[PDB]
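Peer 1: Let me begin by handing over the structure; questions about it come next.
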2 protein chains.
Amino acid sequence: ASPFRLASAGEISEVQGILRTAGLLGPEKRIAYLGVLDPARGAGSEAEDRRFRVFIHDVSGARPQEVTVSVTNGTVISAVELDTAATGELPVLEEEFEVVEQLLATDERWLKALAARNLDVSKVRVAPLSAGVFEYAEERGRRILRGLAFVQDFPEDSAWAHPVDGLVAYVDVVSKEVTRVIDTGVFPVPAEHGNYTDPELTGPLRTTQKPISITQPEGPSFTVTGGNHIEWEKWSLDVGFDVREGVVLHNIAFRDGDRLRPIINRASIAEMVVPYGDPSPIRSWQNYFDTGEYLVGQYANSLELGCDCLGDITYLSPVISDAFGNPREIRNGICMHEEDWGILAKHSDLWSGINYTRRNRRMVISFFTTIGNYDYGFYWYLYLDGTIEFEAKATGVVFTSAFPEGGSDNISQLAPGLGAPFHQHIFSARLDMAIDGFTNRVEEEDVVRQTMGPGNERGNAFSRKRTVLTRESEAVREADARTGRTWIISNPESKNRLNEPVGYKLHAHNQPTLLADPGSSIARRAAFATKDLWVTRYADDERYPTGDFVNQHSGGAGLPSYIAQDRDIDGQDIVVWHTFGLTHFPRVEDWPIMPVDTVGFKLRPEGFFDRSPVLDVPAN
Amino acid sequence: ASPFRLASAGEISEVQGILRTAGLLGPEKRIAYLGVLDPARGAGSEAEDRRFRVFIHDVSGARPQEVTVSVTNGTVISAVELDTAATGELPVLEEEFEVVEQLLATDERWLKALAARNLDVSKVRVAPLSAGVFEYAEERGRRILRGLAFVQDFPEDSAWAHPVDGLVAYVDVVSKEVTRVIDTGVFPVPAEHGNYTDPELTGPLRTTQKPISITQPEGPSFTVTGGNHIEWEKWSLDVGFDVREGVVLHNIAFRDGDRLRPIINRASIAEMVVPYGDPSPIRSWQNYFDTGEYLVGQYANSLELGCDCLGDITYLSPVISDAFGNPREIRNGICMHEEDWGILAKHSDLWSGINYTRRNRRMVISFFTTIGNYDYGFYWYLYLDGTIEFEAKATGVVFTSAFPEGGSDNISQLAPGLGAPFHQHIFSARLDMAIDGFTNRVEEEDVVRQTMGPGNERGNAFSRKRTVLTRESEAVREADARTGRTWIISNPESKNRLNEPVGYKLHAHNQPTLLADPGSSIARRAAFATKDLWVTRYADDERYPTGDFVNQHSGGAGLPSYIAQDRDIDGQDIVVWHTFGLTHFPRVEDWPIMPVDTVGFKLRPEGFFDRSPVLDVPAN
Ligand SMILES: [Cu+2]
Ligand SMILES: [Cu+2]
Ligand code: NA
Ligand code: NA
C-alpha cells in the first residue's frame, strides 16, 4: 500500500518484462542502474504509480539510454539516448571489473613489465579502478578503467601487502583494448605478508575476553509494518534502499502529543569521494566516487547475527536488479535494533530532596559495503530526545604502494618497503528538510564576542548572531569552529509556545574539506567537497551533488550548476547538503587491517518542542 | 601494598588524631581539603611513606594553615600559615552554604526587598555562590559568598523555576555580616512550576519501552587487585580518588607482548570553570570553579545499579574526610564495567575469499557529581585498540533568571517570563605523560596544502608538517580545525620497528575557548581556558592550572606563572594541559531538566605499536 515500500522481486521482474516487450533489453543490453523513483510533491493525488528509473548500457558500443518505467501500468514513460562524451558515462558494471585482469594477462607490454620484475603473471592481481578525466584525448566517449597490480603469493594471501609500484595500465572495457601501459621504473615488491588470520602474525589468540550478553526478553520496542515502516519511541519513518545511495530514510517524523510532526522528508548519503594525495603518476589520477561511480548499495554485505550486529536484531533483505534485470536479494543486508545509551537526564536536588535519573536509548539502522580494499559502515541513529545522528565507520585494508628509498612527503611507511598514500574519505549528506512542513529556511549561527566597556563593564558578556540565507547564491557556507558556527533549519510559519519559529540545529565535526588544488580535475568533479554546507531549492531532478552520470564526467553538473539558478530559499521547500569527511594519514597501527575510524554529524532540536520531549520516560 | 591505593578510613582517622595531638584541630578548626600526596619521582622508591596534605580553616578568623602529615610515621611534616589576601582563600565549606540563607533572613535590607515582592522569607532559597575578585576593596582578605534568591512554593518544589531577579547580596561568612544588598528593580517571579515528576507536567508515562538486558554470565573480563588496580585486555592502571579532582587515573600502561609499556603517568580533570555571559550586575560576577572552589569529589553521587550504571558493575567506594576529620564513605561512588563498542575491524576480500569481522569493547570508569543545580558525569574510556578517551556529560537544571520585557542578547527564554543566561562549561585535563618512559616531547601537526605545478602537475597532492615545541614560552597553542591540527606526544629515545619515535596523537573537539574579554577578571583567573593546549615541564607542586587556592585569588596563578619559567620541554618529563568545553545557549528543550550534552577528547596511538595491536582478538 505505502508508496515508499521497498522494491519487490516482482517489481524488478516486471521492469525486466516491460523493457523486453518494448525492445529496450535485448541480449546486448545491461542494466547499470535500476531504482524506484520517489513520489512527486503532492501527498495522494495519483493513488499509486510505482515508477522505476533505469540506466541501460549497450555492450556493442551503441549509445546507452535512460528509461523511466511505470510497473503499475506496464508502460515505458520515457526513453532518452545519452551522449556520454557530453553528460558522462554510466556507472561501472560488476562484469567489467573482471575484464581488466584478463585483458592485461595477454598484452605484450604488460607481460614485458612483469618479466622485468621477475613476477609470474598468474600471481598478479589487478585492482580495476575508475578512470576520471585527465589529459588523454583518446578516452573521450569511451569506457575506461585503470589497473594497478598486486602480487598474491598463494590463493589465501592478502595481495594488498605486495603492491607492484611503477606500473599502471589503461583499458577500454567495451572494445577490449589496452590503450596504454605506463612503466616508470622497477620498485622492490614488499615481501612481508599481511595475513591477519595467520597465527604466525596474530600470535596466540586472547583467552581473556568474557562474553557480553545483550538480550531483550520481551522483544524490541519498535514495530515494523508494511515491510519497512518503523515506529519507535514517538519516531515514525520509512527505511528505503537504493542500489546507488544505499539506505535512504523517508518521512522522518515525531509524534508530539496527537500531532505527527515532520522533520526530514528524505535523508541519504548522496555521494562519497576518496581522493588520493600522492603526486606519483602511478596514482595521481586515483579518486573513487564510491556512490556515483560504483554504487555502494550493490556491494552491501550480508550481516551476521552476533558478529556484525549484536542484540535483538530485525533484518531487512532489500532486492536489487542484476545486470540482466533479474532480482537479487541482499540477505540480511540491513540491521535494525535499539541500544542502551547511558544516562539521559539526572539531577539530585538539595532543596526538594528529589533524586531523578533516566536512561537514554537509540534506534540504529545500519548497513556495510565493501568496495575493493575498503569497507564502510553507514549508521543512522535516532535518540529519545529528538536528536538524529549519522556516523560512517571506515575499516578494511589501506591502499598501498612502495615506500621510496629516500622517504616521501605524501606516503606513510607501514612495514619495510611498504607505503600507504595519504588520502581523504569525504561524504555528502543530502537532507531534504521538512521541519513541521515544507516552508523552511536556514540560518547561520555564530558566537559573538563583546568588548569590555559601557553595558559590559566587567567584560563577561558574549552573545550570538543568526544570519538568514535568502538565496542560493549566498547559501554556500564554510565551517568556523573557532566561532562555534552551526546552522539552524527553522519553519518561520510554525511557532512554539514562546512564539519563536521551531527549528533544528546542525552540528558539524568541522573536519578539513577537499585539500586538492582548486584547479585540479578532482576539485572540479567533486566541487561539493570544497565547502561544508550548501542549500538548494528542492527540484525533482537535483538528486546528487555530482550529477546523474559521474563516471568519466568533467565538471559542469551537480551543485555548482544548481546554485546558479539563485532561487529563493527563505521559507521554501529546501534541501541541505552537508560535506564531512576524514583526512587519513595512515599509521602503523592501520596495518595489516585497519581498526574503525569514524566521522559524522548530528541534528538536535532547537525550540522545536515546547519543553523537554522526554519528561514521560519511565524510571526503568 | 601499593603506594597508589585509595585512602582508607583508618588513614583518615589517624590523620585526625595526629592533627588533634599537634594542637592543629581545635573546635574552631575545619578541614577544607584533605588528600593523599602522590609519591615523588623515583623509579626505585622502596620505603612506603603515605603522606596527606590538609588545608585547615579557622572559623574564628585566625589565619588558615596548610599542613602535611605522614600517617606511616605519625608526625606533622610541615605546617605553614597562609596569607589569603596574597595567595587566595581556602575552598568553600559545605557548612558555609547554609549560613548565607540564615544570615539574610534576619537582615532588614533583605527582608524589605522580599516584602516589596510579597515573598514569604520562609519560602526563599538562597544559592550560595563563589565571589570572585572585582571592584570591592573591602573584600580583600575576607571570606565572601554571594547569594541569589529562588522561591520554593512547597517543600518538594523546584526552586529553579522561580528566580528572584534584580536582587543580590554579599555575605562575610566568617564575621557573619551582610556587606551589601543590591536591589536593581522588581522583576515578576516566573510562576510556572518546573516539577519534572509532577504527572500534570509529564503526562502519562510511556508504556512502550521494552527492557534491555545486559549481563556477563561468566563475569567481567577485568580484574581488580589491591583495592584499585585494574588489569583489562592488556591495559594496566590504578584508579585513584581525590576530593578536589574526583577520579584520577595513575600508571596507565599497555602490555605489548612481554613488556609493560607506560603511556600516561597521571590523568585528571584538574579544573573546571563555568563562566556566565549575562552583563546584568545581578550576575556579571558569576563564575563557578567547580573543581578549585567547590571540590567536585566531595559531592559525588552514590550510583544506583540498573539506573546510573547498567550491566555487570564493579563499584569502588572512596573515603574522604568531613570538616572535622572523620572518615566518610561515598558508597558506590565509582562505577567500573566493560561495554560492547560495535565493530572493531572488518574486511571481506574478493581475492583471498576471507571474510573477517571483530568486535570492539571499552572499559568504563565513571563517577557523577552534583554542585547546586548542575550534575556532571566524568567518564574515562579504554579501548581495545589503544585509544584513551575522556567524556564529560552535563545535565541537571539550568541556572535561571527573569526574561526581560523586550528580550535579551545574553539570555534565552525557556518559559513565560523565565530566562537562562548564556554560559560555558570549560574543563582542563592535566595529562602527566609517560610515553614509553618520561623522555617525551610534543609536536604540533598541521595539514599542508600544495599548489598545482612542478612535481604536483595534477594538483592532487597534500602533506603535513610537524613542529616541535621546545620551550614552555612557545608551548601555548590554539586549535585550528581548518588545518586538521592535532598534537603528537612522542618519545624521541624509543623507536618502533620502522626506526620512528613512538607516539600518541591528541584529537581535540575544537570547541570555542573562553569568550570573555581578555581584560576581564575571569580571563585573568581562568587564564588556562583562553588556549587549547599548554605544555609544562613536570614539577611536584604544579598541580592545578589555576593554582592551589582558587577562591578569591586576584589572578595569574597556575599556568601563566608556570609557563613563565620557560623551561626545556624537548625530550623531558612533561605535562600536557588540554582545555575543552561546551558553549551553552540554553534551548527550550533544556527545560525543566536538561538532556545530557557531552564534550571530551581522545588520544590514539601513532606509531606506538609495530602493527595493529588487536590482531589477537578472537572471533567470539
Ligand atoms: Cu583511509
Ligand atoms: Cu550549561
Ligand atoms: Na524540503
Ligand atoms: Na611527564
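By Swiss-Prot numbering, chain A shows 9-628, in order.
Cβ coordinates are placed from backbone N, Cα and C, and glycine is handled just like the others.
Quick paste of what Swiss-Prot says about this protein:
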ACT_SITE  A:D298  active site, proton acceptor
ACT_SITE  A:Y382  active site, schiff-base intermediate with substrate
BINDING   A:296-307, A:379-384  substrate binding site
BINDING   A:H431, A:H433, A:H592  Cu cation binding site
MUTAGEN   A:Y382 to F  Loss of activity
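If you look at the structure here, what lies around each of the features I listed?
Peer 2: Taken residue by residue with DSSP, A:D298 (active site, proton acceptor) is part of a helix. The C-beta environment of A:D298 (active site, proton acceptor), restricted to residues of the same chain at least 6 apart in sequence and closer than 8 Å, consists of A:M280, A:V281, A:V282, A:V304, A:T377, A:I379, A:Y382, A:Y384.
Around A:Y382 (mutagenesis position), a 10 Å sphere centred on its CB holds 19 further CB atoms from the protein chains shown.
Other C-beta atoms found within 10 angstroms of the C-beta of A:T299 (substrate binding site) number 28, with every protein chain shown included.
Every protein chain considered, the tally of other Cβ atoms within 10 Å of the Cβ of A:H592 (Cu cation binding site) stands at 22.
A:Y382 (mutagenesis position) carries a strand DSSP state (E or B).
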Peer 1: Distance between A:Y296 (substrate binding site) and A:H431 (Cu cation binding site) at the Cα atoms, whole Å?
Peer 2: 11
Peer 1: Just to verify a number: CA distance, A:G305 (substrate binding site) to A:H592 (Cu cation binding site), in angstrom, no decimals.
Peer 2: 24
Peer 1: How big is the Cα-to-Cα gap, in Å, between A:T299 (substrate binding site) and A:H433 (Cu cation binding site)?
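Peer 2: A Cα-Cα distance of 12 Å.
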Peer 1: Round to the nearest Å and give the CA-to-CA distance linking A:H433 (Cu cation binding site) with A:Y302 (substrate binding site).
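Peer 2: Roughly 15 Å, rounded to the nearest whole number.
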Peer 1: Counting across all protein chains shown, how many other Cβ atoms sit within 10 Å of the Cβ of A:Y302 (substrate binding site)?
Peer 2: 24
Peer 1: Neighbour count first, Cβ atoms within 10 Å, every protein chain included; then name which of A:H431, A:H433 tops the list of binding-site residues.
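Peer 2: Highest number of other Cβ atoms within 10 Å: A:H431.
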Peer 1: What recorded positions among A:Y296, A:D298, A:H433, A:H592 have a C-beta sitting less than 6 Å from any atom of ligand 2?
Peer 2: none
Peer 1: Cα-Cα separation of A:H592 (Cu cation binding site) and A:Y302 (substrate binding site), in Å?
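Peer 2: The separation of the Cα atoms works out to 21 Å.
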Peer 1: Between A:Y302 (substrate binding site) and A:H431 (Cu cation binding site), find the distance joining the two CA atoms and give it rounded to the nearest Å.
Peer 2: 18
Peer 1: Where the criterion is a Cβ under 6 Å from an atom of ligand 1, which of the recorded positions A:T299, A:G305, A:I379, A:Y382, A:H592 meet it?
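Peer 2: Listed by sequence, the hits are A:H592.
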Peer 1: Whose Cβ lies within 8 Å of the mean position of the Cβ atoms of A:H431, A:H433, A:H592, the Cu cation site, other than those residues?
Peer 2: A:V282, A:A402, A:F430, A:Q432, A:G589, A:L590, A:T591
